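Asker: Below is the structure I would like to discuss, written out as structure tokens.
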Amino acid sequence: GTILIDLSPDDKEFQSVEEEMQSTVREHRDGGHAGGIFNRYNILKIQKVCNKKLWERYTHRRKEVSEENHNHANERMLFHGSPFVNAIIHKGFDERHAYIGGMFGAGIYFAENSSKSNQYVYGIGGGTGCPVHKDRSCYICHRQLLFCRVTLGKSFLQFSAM
Amino acid sequence: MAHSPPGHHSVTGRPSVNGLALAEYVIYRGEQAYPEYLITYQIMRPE
Ligand SMILES: O=C(NCc1ccc(-c2nc3ccccc3c(=O)[nH]2)cc1)OCc1ccccc1
Ligand SMILES: [Zn+2]
């Protein structure tokens, strides 16, 4: 049921998402080991994900959560990086997309830093890198990330030591 | 997949040491996220 619609680099919607990617790059404590050494991305394509059934599943849960939180969904736009990006756009998120050993428990993780999500694109800790060169810092191979609509509702605030 | 903390729908993981590091978020239901945009990119080598 999923179709992908390309956005034009001349479209404001494209420029906004690119701006969100580029401005949320930061330095990482690992000096680039997991995600590579870069300050900016070369954006190759941005696509809208349209899927009626996945959308309705999302908005139905949003409504429950919103009502449980006194008419406040607490909805955000956040990055997600994963080796399973292709399965996610066709099937949606589920428990096999969870990070079992994550610091805040076993759930689906999302980031405000685009470069945080970039660290997971080839796997935990960047796996073994791009499939072709086995290079976590590959400047050649194409990477993919999602920018996702996320309902937080009543979010439990946990400070980390990072 | 764990349940979210009692009375809560998600976790906000907020770095307390790196002041330049932004938040991370966890949900425990797949139906609480929709993958709106697919971004295809390369990282760029610094000059
Ligand atoms: O099991 C995984 N990945 C599950 C997973 C997916 C996304 C994330 C993820 N974690 C984050 C943590 C903090 C902030 C952001 C993120 C994020 O965007 N994604 C974590 C784990 O990788 C192993 C692997 C490696 C190579 C091939 C197949 C599988
Ligand atoms: Zn490569």
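Using Swiss-Prot numbers, chain A covers 952-1113, in order.
Here the Cβ of each residue, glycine as well, is placed from N, Cα and C on the backbone.
Pulled these from Swiss-Prot:
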type	residues	note
MUTAGEN	A:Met1054 to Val	Loss of activity
BINDING	A:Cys1081, A:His1084, A:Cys1089, A:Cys1092	Zn(2+) binding site
Asker: Test of understanding: give the count of other CB atoms lying within 10 angstroms of the CB of A:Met1054 (mutagenesis position).
Answerer: 14
Asker: I'm trying to understand the geometry here, so how far is the Cα atom of A:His1084 (Zn(2+) binding site) from the Cα atom of A:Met1054 (mutagenesis position), in Å to the nearest whole number?
Answerer: 30
Asker: Give the distance between the Cα atoms of A:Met1054 (mutagenesis position) and A:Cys1089 (Zn(2+) binding site), rounded to the nearest whole Å.
Answerer: 27
Asker: If I restrict to non-local contacts, at least six residues apart, and a C-beta distance under 8 angstroms, what lies near A:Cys1081 (Zn(2+) binding site) in its own chain?
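Answerer: In sequence order, A:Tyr1073, A:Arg1087, A:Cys1089, A:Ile1091, A:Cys1092 meet the Cβ cut-off.
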Asker: Excluding A:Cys1081, A:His1084, A:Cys1089, A:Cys1092, which residues of the same chain place their Cβ within 8 Å of the centroid of the Cβ atoms of the recorded Zn(2+) site?
Answerer: A:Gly1080, A:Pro1082, A:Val1083, A:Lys1085, A:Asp1086, A:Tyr1090, A:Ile1091
Asker: Cβ atoms within 10 Å, counted per site: which of A:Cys1089, A:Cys1092 has the most, among these binding-site residues?
Answerer: A:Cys1089
Asker: Please work out the number of neighbouring Cβ atoms within 10 Å of the Cβ of A:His1084 (Zn(2+) binding site), leaving out its own Cβ.
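Answerer: For A:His1084 (Zn(2+) binding site), the count of other Cβ atoms within 10 Å is 13.
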Asker: For the recorded positions A:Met1054, A:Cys1081, A:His1084, which residues show a Cβ-Cβ distance under 8 Å to chain B?
Answerer: A:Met1054
